[PDB]
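Visitor: Got a structure for you, questions after.
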Amino acid sequence: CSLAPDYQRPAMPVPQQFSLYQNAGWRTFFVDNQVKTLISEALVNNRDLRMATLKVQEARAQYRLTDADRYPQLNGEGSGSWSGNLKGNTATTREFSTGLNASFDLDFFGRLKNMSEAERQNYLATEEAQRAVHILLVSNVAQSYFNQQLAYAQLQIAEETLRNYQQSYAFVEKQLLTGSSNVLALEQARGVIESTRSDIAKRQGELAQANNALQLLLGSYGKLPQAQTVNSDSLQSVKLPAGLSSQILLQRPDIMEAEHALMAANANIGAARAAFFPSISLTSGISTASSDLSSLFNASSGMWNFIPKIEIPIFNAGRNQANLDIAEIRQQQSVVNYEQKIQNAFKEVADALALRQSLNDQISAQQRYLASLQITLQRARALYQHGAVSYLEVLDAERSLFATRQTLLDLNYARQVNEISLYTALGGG
Amino acid sequence: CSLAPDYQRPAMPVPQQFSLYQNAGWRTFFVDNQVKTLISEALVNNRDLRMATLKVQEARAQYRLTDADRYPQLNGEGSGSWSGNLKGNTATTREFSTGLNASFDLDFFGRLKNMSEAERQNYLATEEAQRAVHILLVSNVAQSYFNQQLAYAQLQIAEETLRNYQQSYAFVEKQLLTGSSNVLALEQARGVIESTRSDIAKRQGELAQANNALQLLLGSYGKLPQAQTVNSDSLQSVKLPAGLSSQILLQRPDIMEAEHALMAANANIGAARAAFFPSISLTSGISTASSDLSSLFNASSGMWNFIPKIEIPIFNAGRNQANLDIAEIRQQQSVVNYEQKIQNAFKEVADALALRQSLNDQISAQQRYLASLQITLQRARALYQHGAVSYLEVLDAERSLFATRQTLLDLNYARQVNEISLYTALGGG
Amino acid sequence: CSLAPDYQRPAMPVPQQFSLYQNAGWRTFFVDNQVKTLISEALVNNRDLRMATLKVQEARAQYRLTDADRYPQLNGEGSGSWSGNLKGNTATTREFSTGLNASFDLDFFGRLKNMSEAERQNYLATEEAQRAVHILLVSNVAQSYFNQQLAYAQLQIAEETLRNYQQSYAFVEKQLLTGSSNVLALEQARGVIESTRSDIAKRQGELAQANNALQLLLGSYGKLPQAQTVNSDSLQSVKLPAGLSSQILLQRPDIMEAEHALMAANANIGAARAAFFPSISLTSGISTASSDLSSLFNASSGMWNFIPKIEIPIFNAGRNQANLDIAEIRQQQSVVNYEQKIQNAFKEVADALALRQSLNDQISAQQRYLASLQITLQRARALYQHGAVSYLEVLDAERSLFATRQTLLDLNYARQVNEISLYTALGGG
């Protein structure tokens, strides 16, 4: 029988709503097909996930090892014994023996059963941890893919900005050849060509870094995805009821893992309680003995045997009690751990919801800003070409336009990362 | 008796001065009352700290478990034994027995005593670690609070900057309606409205993130503090003698923790030394036996018993010596750990002192810069409105003014974080 | 004998080339002599490395402890036994005994041998980890040194930029005193003085922080290096064949560490296999006994003794099999760990190669940009001083010039860090 306390799910340590459903599969959440191809490959070859799978097997084997301790043992024994005096008849005595013995703990108060149940729960927790690494990998690969695509896109706008600045410069040169501009405007147009080449070189770096990170995550080194057009429709962004319950969190693998750890701790309390109670063992044996080898295996020399035993703990100076206290304190630790895991999950979902609003509003504003800058550039050119304003007006408008384009790319990347983070924080596929 | 070496505090691994006292309580260090209310709540509900408290209890129980091993044990035993031959009189022999036995290790050379002392020191170290989590939490909550307030303040100046830019734009529009300005100036004034809306949306994000981080730290989800006015007087910044001794560091909990770990290691050396010496045990028992159950508990079948024993290690192939070496090497590791903890603490205090000077000087300079920018803006407006300069003068002055205001807010936040870090690095309250 | 599987190096988990040799010693790689002096000091006093050295000693001792378990033991025993009835002749029986006994496990199937070999391999792995900390420290010290030098250089250009801005301001003042400029230009020139003072204060902070980090790494607090002139020739940057083989990675200490861990796991498989097989032990003793102490050590009371024993596992409910499974699964884990270590190393080398190209191209472009900005500044001054353009042209050119200089310093630092990272990722000296 078991002395373990019954499982009780701790009180929800977070509000019941995120601020006032089930995810689709990742094959549906991700629209872009390239990212899905990379995710599938990662699921096969990624080393971290492979390691997480092996840890599940290990824990399964440890469960088996511990469970085995509940079953009877049967073992053989062989012995020979020479001995004699040191004075007063120096004749050697000699005896041979052979034992075949079985052993069995009755485990009436469930010590061994519960140590086993604890290992089974650790195994269950380990499977959940595995599931967590699985969804975190899907998230990470996808993000890594979009980071690569961001690098491509940044490189692309940098090159077309280079082309633009080269045209601007050629034009100012032509003007100068007609004694129509000045040497200041020319040097300004030349400068921005160089800073743009610098940006190009930077984006090449980031691309290479993105590629290398992606290949580490895949655990494979085949050809990388090429640049593709990517947008808000690349993901099927989560739609959520207005009063989505916090209870969705309890479905994440990492939270289920914590739950199983809590059950393991309950089982360890049962095991520690059992120590206070009598324990009954049983050993039975077939045995033989003889002073010489010849008549050893003689039925004549044989003996059967059957010996039940009971041990009764009486006083142990608070050993059992201290050990029980450790188990109880550790169960309390598991409860806090469970609470921490949920509070952390709640923070991830709340942040991603807030960030979704913030990022959408930043992007919208940034788009309107860009449109205004394009108009500004056009007006500045016209006014400059008619000698009404200095070339600094053109330079300034170009710089801001280019910076805004790079910022807008970064924001769209942040938006996709956040959508992926949200999906994942809700438990993924 | 104990074979452990005496404790000796390692030579100070850092200079004796920080570069040429006792903290007040956090209730006094923090002036702002809101932050103190949040700190008090965190001290109650925060999960990390609760977990640190449970670890102290666990270590206390482990100390008790180990100490118990020093005391006598008294246990019961019950047995029944059926056995018989296999040929040549197949009559079964049967014997029942019941033992009540006491056990006691004399521990003359302090093996068990020292293993106990080691656990007591681990327990002491664990209390110190707890105290460390406690002061780190006070620090973190306070910082998290000021980060929230920074977000509020950034949002506030962004909105008033929005209002300003809308007035600027309305004015340029009016000018245009009088054929007095141009379409370039108008588009420039429009643009900055949009970039400011973008900043507003960003600050809303950061606010939401700040709120969520603060609630994670509190472990509670009641209403959040509203924006309040915050300044250098929100903290009672530490005043330090010119030649403050490094010795103040030895009062931090994390350093005391290291000290207790060092004592534990000393105790483990004592325990390992004891293994080389004889060990004396003592077992005494009341016992009975009979071939049938009826005359079992007969005083007739009973026997008392008393058996002192001594074990003497002679040769063990370097087992004891290797084990002693591990203990000695581990004590050396504890010494290095202690040194590392102090050197790290010294770095924290030195950095915060340097940062205090740097930040004060940056803020002072930035204030003078801001004042200059306000004047510049005013002059640019006047000159622009009289057709003496382009609107780019106004735009440029506005942009720099706004950026400087945001920078100044960030610097004041950094200053408070650094003051808090300094307080904490000196051991907190 | 050993039941362990033979070592087989896992298939290379990365491409055979980095994208289409041996490092020199760090004394040769680093040209700058100051950095080498700091590296030498760190190698002596650094706490992390000292700790890594102690861990090697600890593992060596654990190897010795485990190996000792393979050798015979010889121990002494002394006993006295008083016992008597409880009724029916209350005369006490009394017996004294003294045993000297030897013990020896034959270890025919190599259980103990392999547990020893596992510990020897853990020791070997620990030496490699030590070597890793050693090369990582050389890297970190060098980087920390160049970061200090970066701080010095940033402070220096900030001060000369301050001097420049003060001259610019004095000039505008003079112009105003001749009713030749305006109050806008003056306030603009004043502003940039203040922002530059802010930068100066920031660089003082960073310098102080750099110094404190460097002293933590050195584990010593003597005088710090002063500013020196530093450039691309401070390091003898690695030259690599076009088709450098990935195989160079297998020379890194961290990868060799993984290899030894793999061998340890192989040994543990051997140990677990041995459990299925019979085990033969041997105990031999000299012994005495007597009812009184006087005739105790009488050769008369003495007995010699010799007892070989064999244990044969028959059925254990899958205990041995589960334990074997754990060992096999753990060996598979070591293989994955080995693969991870290599893939990670491959990423470090690939990133550093890409970054070397990117950084060189950014620096080249940034130099050309700087040269263009110097010309722009000169042209703007001339045009401004002749009333042809506003002072905003001068301000703008100064700001960009100063920002580009700071950026160029940061890029040169990044280049040196990357060269150091490359050297280190290839196995260092």
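Numbering of chain A is taken from Swiss-Prot, so the residues present carry the numbers 18-37, 49-457, in order.
Any Cβ shown, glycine's included, is placed from N, Cα and C.
As annotated in Swiss-Prot:
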type	residues	note
VARIANT	A:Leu20 to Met	In strain: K1 / RS218
VARIANT	A:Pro27 to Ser	In strain: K1 / RS218
VARIANT	A:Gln33 to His	In strain: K1 / RS218
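Are these features on the surface or tucked inside, and what are their neighbours?
Guide: Counting only same-chain residues at least 6 apart in sequence, those with a Cβ under 8 Å from the Cβ of A:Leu20 (variant position) are A:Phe137, A:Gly138, A:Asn142, A:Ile297, A:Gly298, A:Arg301, A:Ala302, A:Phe305.
On its own chain, A:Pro27 (variant position) has A:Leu290, A:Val363, A:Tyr366, A:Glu367 as residues at least 6 apart in sequence with a Cβ closer than 8 Å to its own Cβ.
The Cβ of A:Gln33 (variant position) lies under 8 Å from the Cβ of A:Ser273, A:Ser274, A:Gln275, each of which sits 6+ residues away along the same chain.
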Visitor: Please state whether DSSP places A:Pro27 (variant position) in a helix, a strand or coil.
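Guide: Where A:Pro27 (variant position) sits, the three-state DSSP reduction gives coil.
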Visitor: Which three-state DSSP class does A:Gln33 (variant position) fall into?
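Guide: Going by the DSSP assignment, A:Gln33 (variant position) belongs to neither helix nor strand, so it counts as coil.
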Visitor: In the deposited model, 11 residues lying between A:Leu37 and A:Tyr49 are absent; what is the Cα-Cα distance separating these two residues, in Å, to the nearest whole number?
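Guide: Once the 11 missing residues are skipped, the Cα atoms sit 16 Å apart.
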